[PDB]
Amino acid sequence: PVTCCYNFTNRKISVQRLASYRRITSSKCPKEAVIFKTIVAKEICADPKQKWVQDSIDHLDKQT
Amino acid sequence: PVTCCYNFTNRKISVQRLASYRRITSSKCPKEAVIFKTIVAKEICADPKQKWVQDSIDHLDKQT
Amino acid sequence: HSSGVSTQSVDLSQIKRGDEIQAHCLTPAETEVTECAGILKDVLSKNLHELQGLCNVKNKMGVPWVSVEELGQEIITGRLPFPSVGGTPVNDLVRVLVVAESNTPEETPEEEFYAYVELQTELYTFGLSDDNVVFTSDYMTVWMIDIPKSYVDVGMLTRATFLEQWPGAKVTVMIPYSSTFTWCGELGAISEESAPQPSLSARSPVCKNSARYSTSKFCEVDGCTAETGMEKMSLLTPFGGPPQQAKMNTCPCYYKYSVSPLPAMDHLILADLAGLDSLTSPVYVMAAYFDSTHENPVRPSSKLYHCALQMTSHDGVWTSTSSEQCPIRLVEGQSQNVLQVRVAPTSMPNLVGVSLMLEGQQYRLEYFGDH
Amino acid sequence: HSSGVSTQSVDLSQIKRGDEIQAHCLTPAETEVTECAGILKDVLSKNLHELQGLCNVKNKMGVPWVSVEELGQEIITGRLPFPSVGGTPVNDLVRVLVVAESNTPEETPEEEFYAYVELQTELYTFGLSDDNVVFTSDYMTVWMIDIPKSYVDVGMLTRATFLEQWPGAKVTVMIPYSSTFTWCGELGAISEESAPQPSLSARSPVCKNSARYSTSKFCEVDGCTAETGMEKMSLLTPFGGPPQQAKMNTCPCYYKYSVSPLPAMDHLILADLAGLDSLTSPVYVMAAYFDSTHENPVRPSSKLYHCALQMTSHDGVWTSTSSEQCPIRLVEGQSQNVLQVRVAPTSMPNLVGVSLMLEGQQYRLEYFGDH
């Protein structure tokens, strides 16, 4: 079941390729993470402390 | 027509393959050196400071 | 046979001045041969082969004599199967002991027993001069020298030059990978005619084409999923090898490189070994890894570490040594006839490689590179 | 063109705060980005292309765009032709400056300029995170990072990821080899379908099979004798290359490896370059060598040093810079239309290599290995 993030991507994903994101909340997981879901339904692990990740989160929240 | 030594052999030559020996004397040369002449008339540079070289000389000196 | 891999426990407490030898001859300390020469002089004059009791693992190969005519040179050279990545430029040094010896003929030879050993790397050739000598006897010489850990790895060549084809001539290189684990690479000369006799030692790049593991795309194709339990095993032991069977798992590669969500796991199996019910010596497993500390992005400190665990039989029961800093751990498998090398998923990014060493078998598992 | 090699003089005196940049941005110093950032923010704000004036040698190449539409990534990557051996693990670090940029479009794009650069080696990948940033402009970002010298060499791949196929996009790695010589490696993007367009840069192992030079046996055969003056020249400049002809000499391999007596020589010629009558930019020759100082046989301190000399044309006359420490020297040849790279015979044992850099040509001469 539960999936987690073990590595973060250091390459920014163009906002246009992002459909959504959720945050890791499970205790079974080791690292804090943001999980972006692409327009192709693919998930990529991202670092919360990074500038591009926060900006991407804003964009996604301000279009709902 | 002067030859010198630029490197020393770190490998001891069998005292039964040593014909004779001579020392570098020419001011044209850069390093102190013992030149061994093998029974096949080939010359090899040797560092006078190594013990095996001085025993080879002590031996070559006795058989003359 | 002049080839093989052997294990043994090492208790410095039951070895004459074992602590001093370890601190002054196998630890980069005084830049002078005196302290260590003085220890060996006393110890080895009482027991010529005491140094062998310090090898936790001994890997030997048979190398053919290569003849030179003019100078009286019989030369044996070989590429020792170093168990693990030596290190990163950031690491310190390792003090290794080099031993050149042979059998004593019952008939006094014409000349004295001579031997010149050298460890050459692409750029520099570390030679064991007279100034490195820490012990000498009629048919054995011991040299000491500090070399940067990064050099001690595949690439470094071992050449020993003797005057004659001494019976039983062999050169050994004692390489301490940690304070409690020394590995000895030995080169035992054989007939000029015969071909090389390599020990059953292999090096395996478990994550070839690591880019493949950047995502979970090939997870299904590789058999690395929750259902399989992130287990895709492949046989390490060749067909006609010893009665023990070792296997490696390639699924850990995903946890090391995936930026895609992976199934949550308590632990991952890097490898396991079966046949313990018939093994009569201990099994050693060594890990190479970067410490998980947070480092300055401006200057990414790359100090590589090494830890070695040991699985031993006590009254028929196999138990392992434990270690706090060590990322791996050995545990009994489904039964006492099996041992598993485990690790926590989150340790993979920093894991560089793990080596499995046991009676007649050595496997160097690397999680980087494609060669 | 979109590929090539170029040179120029670098006079910090006539460069806005050149000394400070060089000391806090091109030298491993403060382990934080504040110092270099403050300097760059003031200088590049008034002169955006200032850093170009700091590259003594510039070597560029075109590398095809490579896409990953799945994420909108436009990637370029390549293997810079490093001018010489990075170093030995005993060396310190090198503070390289990384620059990613592109032309400023006439129309405001769908997003802001972006680029992530990473320098990956066998064991570790050095990423230029935001924590490494020392300057950001609308269409240019500059990162700073300290890397162990031994890593900066062939084997280090360079990768730049963009979100658009920006015109004029290119990344540059500035690499100080000494306090006065900076070599910049550049990767310029060319159209996808395009084939790699490398610059004229070669690497030659002058002494393939160093054992061939252990004695003088092959002297006559190689044409390395007193009669010829130890000069067996071979051509470096390919057939359709620039109008400057460069040749290398293989005879010095004897002075580096021979233990047999050799003809006394005042100097050896490592290489020469003819055609200076039409060269309108300076020439640089960098040498990599170990220190001739005495070592401890128990712990040979193998630190690799780098020195670069420069031949320039002043009113039609070509003269060279000099250095009491540098084993090589540059002197005009039989006429001002030729330059020779010289060295005293006794310096070869410690000479690891020399590199020739001039307009449209770069030759890396190695006196070790077989590659």
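Going by Swiss-Prot, the residues shown for chain A are 31-94, listed in order.
Method on record in the header is X-ray crystallography, 2.5 Å.
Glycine too: its Cβ is placed from the backbone N, Cα and C atoms.
A:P31 (mutagenesis position) is surrounded by 7 other CB atoms, counting those within 10 A of its CB over all protein chains shown. Mutagenesis annotation in Swiss-Prot: A:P31 to A, described as Loss of dimerization; slight reduction of activity; the structure shown retains the original residue.
Annotation of the published mutagenesis A:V32 to A in Swiss-Prot: Slight reduction in activity; the original residue is retained in the structure shown. Under a cutoff of 8 A between CB atoms, and with a sequence separation of 6+ in the same chain, the neighbours of A:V32 (mutagenesis position) are A:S56, A:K58, A:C59. Secondary structure from DSSP puts A:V32 (mutagenesis position) in coil.
Quoting Swiss-Prot on the mutagenesis of A:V32 to E: Slight reduction in affinity.
A:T33 to E appears in Swiss-Prot as a published mutagenesis result, with the remark: Slight reduction in affinity. Under 8 Å, Cβ to Cβ, and six or more positions away along its own chain, A:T33 (mutagenesis position) finds no residue.
For the mutagenesis experiment A:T33 to A, the note given by Swiss-Prot reads: Slight reduction in activity.
If you take the C-beta of A:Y36 (mutagenesis position) and look for same-chain residues 6 or more apart in sequence within under 8 angstroms, you find A:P60, A:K61, A:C75. What Swiss-Prot notes for the published mutagenesis of A:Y36 to A is this: Loss of activity.
Counting only same-chain residues at least 6 apart in sequence, those with a Cβ under 8 Å from the Cβ of A:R47 (mutagenesis position) are A:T68, A:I69, A:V70. As a published mutagenesis entry, A:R47 to F appears in Swiss-Prot alongside the note: 95% reduction in activity; strong reduction of receptor binding.
Listed in sequence order, A:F66, A:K67, A:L90 are the same-chain residues at least 6 apart in sequence whose CB falls under 8 Å from the CB of A:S50 (mutagenesis position). Swiss-Prot lists A:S50 to Q among its mutagenesis entries, and the accompanying note reads: 40% reduction in activity.
Summarising the environment of A:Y51 (mutagenesis position), the number of other Cβ atoms within 10 Å of its Cβ, over all protein chains shown, is 19. When secondary structure is read from DSSP and collapsed to three states, A:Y51 (mutagenesis position) falls in the strand class. According to Swiss-Prot, the mutagenesis experiment A:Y51 to D carries this note: Loss of activity.
One mutagenesis experiment catalogued in Swiss-Prot, A:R53 to L, is accompanied by this note: Loss of activity. A sphere of 10 angstroms centred on the C-beta of A:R53 (mutagenesis position) encloses 10 other C-beta atoms.
Its Cβ taken as reference, A:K79 (mutagenesis position) is surrounded by 11 other Cβ atoms within 10 Å in the chains shown. Look at A:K79 (mutagenesis position): DSSP puts it in coil. Recorded in Swiss-Prot as a mutagenesis result, A:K79 to A carries the remark: No effect on heparin binding.
Cβ-based neighbour count (10 Å, all protein chains) for A:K81 (mutagenesis position) stands at 10. As a published mutagenesis entry, A:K81 to A appears in Swiss-Prot alongside the note: Strongly reduces heparin binding.
Here Swiss-Prot notes a mutagenesis experiment, A:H89 to A, with the remark: Strongly reduces heparin binding. Neighbour density for A:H89 (mutagenesis position): within 10 A of its CB lie 13 other CB atoms from the protein chains shown. The secondary structure of A:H89 (mutagenesis position), as reduced to three states from DSSP, is helical.
For A:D91 (mutagenesis position), no same-chain residue that is 6 or more apart in sequence has a Cβ closer than 8 Å to its Cβ. Annotation of the mutagenesis experiment A:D91 to L in Swiss-Prot: 90% reduction in activity.
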A:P31 (mutagenesis position) to A:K81 (mutagenesis position): how many Å between their Cα atoms?
30
Cβ within less than 8 Å of a chain D Cβ is the test here; which of the mutagenesis positions A:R47, A:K79, A:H89 meet it?
A:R47
Could you state the whole-number distance in Å separating the C-alpha atoms of A:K81 (mutagenesis position) and A:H89 (mutagenesis position)?
13
For chain C, which of the mutagenesis positions A:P31, A:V32, A:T33, A:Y36, A:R47 fall under 8 Å by Cβ?
A:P31, A:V32, A:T33, A:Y36
